[PDB]
Amino acid sequence: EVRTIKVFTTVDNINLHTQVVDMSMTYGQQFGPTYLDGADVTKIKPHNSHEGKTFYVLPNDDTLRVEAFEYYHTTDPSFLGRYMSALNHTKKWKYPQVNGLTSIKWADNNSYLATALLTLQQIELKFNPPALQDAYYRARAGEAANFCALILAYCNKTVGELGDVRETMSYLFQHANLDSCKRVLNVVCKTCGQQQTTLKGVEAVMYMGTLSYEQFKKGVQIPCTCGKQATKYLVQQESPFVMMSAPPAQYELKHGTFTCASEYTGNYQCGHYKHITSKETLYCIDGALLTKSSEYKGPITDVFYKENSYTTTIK
Amino acid sequence: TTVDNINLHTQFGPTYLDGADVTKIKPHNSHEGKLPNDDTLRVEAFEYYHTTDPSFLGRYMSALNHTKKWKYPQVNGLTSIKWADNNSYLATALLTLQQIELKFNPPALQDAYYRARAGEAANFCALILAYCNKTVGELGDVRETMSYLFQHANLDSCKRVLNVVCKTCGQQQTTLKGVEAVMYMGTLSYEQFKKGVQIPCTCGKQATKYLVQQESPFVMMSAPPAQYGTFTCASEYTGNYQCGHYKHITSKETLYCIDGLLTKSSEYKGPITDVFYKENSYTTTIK
Ligand SMILES: CC(=O)Nc1cccc(CNC(=O)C2CCN([C@H](C)c3cccc4ccccc34)CC2)c1
Ligand SMILES: CC(=O)Nc1cccc(CNC(=O)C2CCN([C@H](C)c3cccc4ccccc34)CC2)c1
Ligand SMILES: [Zn+2]
Ligand SMILES: [Zn+2]
């Protein structure tokens, strides 16, 4: 007749919701889309081994919608489904510790995430969504599948898709605490005069255009609207890091003068990322592969630098 | 007092007057009678903007101080922006939004989009800039801006199923939702995506991916610039990755090109970066 078991559904693995299930129905019928440790179990009927387990459902009642928002800080209805679908893959990657950092053995065209994950472990960053804070702790410890799947979901990228690092840090920074970050710039044009500007949030820690923090501090040449080239330079920065990005170009990472950088060999549709880190010397981390050198020149796209408080001396 | 111009609180901390940062200015006599640091302002601000960035309002105000000085003529029935401050990407975005079926979630974007369609896009422009985390005058990209705004749009009814056939692995159907359901990066042609484009598979071979099923009111196809009544609209980019200019192409009674200026033609070939197509329900025929 009626054969049934007890489960918990959840969206955050924090609030669990007891349900009973008629074994005579596949999970979807009773819950909608249903997952077991990443596996889409919507179309399976309950096993005796399921008694007492926990299942992610979708926020299909008002209570779950609010819990999901408090945990993930997103209101895209498809977020949890897209996250779970990614997790079915990221749980299958291997995440070896290479030079003290969690990287990822190459799989499923994930080179940009490996380099993002290594970068994330070297910069001062506290996340706001509890899901990312929790998954990031796990990632730093070496169990990074959930972290990788959440980055994919927040970035609207699917498993196997070609990725760009600059876009990922910007997406993640929208979800990071940059409250104390401050950037002050002056732009001096021989025609137009001087203009100071203050920037906040992601733009206060990100600049696209030069890899050299020294050149940014000294002044970089950009076009002015009057037609002249003006020079823009950094007057004041209060932040724990900066990220500099540019189209891939041959570049000289010198030991000890930056934190880490990303190297891109390829073209705009297909290319490969490697991570370069400055430790006692220069290490090139490529998934599980590791190399060392005293100097480096290669096709660099992003350079990260340490910071606390900077004020220019150029008046 | 206010953070949203809807919920008012009788009364400072950070203070703004019609876009100009006046926190550090003292009131003038002409000012008589006219940041979210308490719970009333925190709740009102979140319900209106759908962001919890503490710095959001400062960047929105800074942008509005500039965008209120732009001019916004109606060209071929759409609000554009007369050129100022390297706003060609913002101009092309505003012309594009008014031409496809899309519903916003933050009350701020619906309200600003409605005002913009009527001709008052200053508030709308400061909101686009804040959501895309750009300051006024910055060089912008259509694909990136659209990715951020679609992140803030109701694309809930959109669904996409694709199949990938690899000579080693077999066939795999994959389902996408939200932004990935309406955007494809790799080809400008919806027809080729429906018929199939060759892209890499995880085993290292190049595989062929084609569209099995699409349910949505529009699609956006983008690719790096190349020479290129069959589409709704597209963006044309002249330049290189660091410096260039956007124009807009709309397919109506003929093909019209709006560049902040407007011309027409019966045929069109140029350096296209993004192309837009109409949809309701499409299903492929390889069965
Ligand atoms: C719109 C569209 O069609 N996107 C698309 C299509 C197919 C595959 C991919 C996935 N690959 C990417 O997204 C890349 C994007 C960025 N770059 C670096 C940072 C890079 C930066 C600047 C200039 C570059 C100029 C040349 C090469 C790289 C440049 C890394 C990879 C994306
Ligand atoms: C904080 C700050 O200042 N950020 C900043 C700085 C500089 C520039 C920009 C924005 N950059 C852009 O908008 C262009 C860049 C990319 N694409 C083009 C279509 C494009 C697409 C694909 C391959 C390409 C391959 C080669 C060339 C172009 C390619 C769109 C426009 C932002
Ligand atoms: Zn000038
Ligand atoms: Zn394969």
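For chain A, we keep the numbers from Swiss-Prot: what you see runs 1564-1878, in order.
Backbone N, Cα and C atoms are what each Cβ position is placed from, and that goes for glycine too.
Feature annotations, courtesy of Swiss-Prot:
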ACT_SITE  A:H1835  active site, for PL-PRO activity
ACT_SITE  A:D1849  active site, for PL-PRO activity
BINDING   A:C1752, A:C1755, A:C1787, A:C1789  Zn(2+) 6 binding site
DOMAIN    A:1565-1620  domain 'Ubiquitin-like 2'
MUTAGEN   A:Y1831 to G or T  Reduced inhibition by GRL-0617
VARIANT   A:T1567 to I  In strain: Kappa/B.1.617.1
VARIANT   A:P1640 to S  In strain: Omicron/BA.2.75
VARIANT   A:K1655 to N  In strain: Beta/B.1.351
VARIANT   A:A1708 to D  In strain: Alpha/B.1.1.7
VARIANT   A:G1819 to S  In strain: Omicron/EG.5.1
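Features recorded in Swiss-Prot, as mapped to the structure shown.
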residue	record	DSSP (3 states)
A:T1567	variant position	strand
A:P1640	variant position	coil
A:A1708	variant position	helix
A:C1752	Zn(2+) 6 binding site	strand
A:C1787	Zn(2+) 6 binding site	coil
A:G1819	variant position	coil
A:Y1831	mutagenesis position	coil
Using Cα-Cα distances with a 10 Å cut-off, which of the recorded positions A:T1567, A:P1640, A:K1655, A:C1755, A:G1819 are near A:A1708 (variant position)?
A:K1655
Rounded inter-Cα distance in Å - A:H1835 (active site, for PL-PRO activity), A:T1567 (variant position):
51
Looking at the recorded positions A:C1752, A:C1789, A:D1849, which has the shortest Cα distance to A:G1819 (variant position)?
A:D1849
Provide the number of Cβ atoms within 10 Å of the Cβ of A:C1755 (Zn(2+) 6 binding site), excluding the reference atom itself.
13
Local Cβ density at A:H1835 (active site, for PL-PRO activity) - other Cβ atoms counted within 10 Å:
15
Out of A:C1787, A:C1789, give me whichever of these binding-site residues has the highest number of other Cβ atoms within 10 Å.
A:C1787
Which recorded positions among A:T1567, A:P1640, A:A1708, A:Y1831, A:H1835, A:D1849 have a Cβ sitting under 8 Å from any chain B Cβ?
A:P1640, A:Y1831
Starting from the Cβ centroid of A:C1752, A:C1755, A:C1787, A:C1789, which together make up the recorded Zn(2+) 6 site, report each further residue of the same chain whose Cβ lies within 8 Å of that point, ordered by sequence.
A:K1753, A:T1754, A:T1788, A:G1790, A:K1791, A:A1793
So of all those recorded positions, A:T1567, A:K1655, A:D1849, which one's Cα sits nearest to A:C1752 (Zn(2+) 6 binding site)?
A:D1849
Do any residues at least six apart in sequence from A:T1567 (variant position), in the same chain, have a Cβ closer than 8 Å to its Cβ, and if so which, in order?
A:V1583, A:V1584, A:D1585, A:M1586
Please list the recorded positions from A:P1640, A:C1755, A:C1789, A:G1819 whose Cβ falls under 6 Å of any atom in ligand 3.
A:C1755, A:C1789
Cβ neighbours within 10 Å, counted over all protein chains: which one of the variant positions A:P1640, A:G1819 has the most?
A:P1640
Work out how many Å separate A:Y1831 (mutagenesis position) and A:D1849 (active site, for PL-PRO activity) at their Cα atoms, rounded off.
19
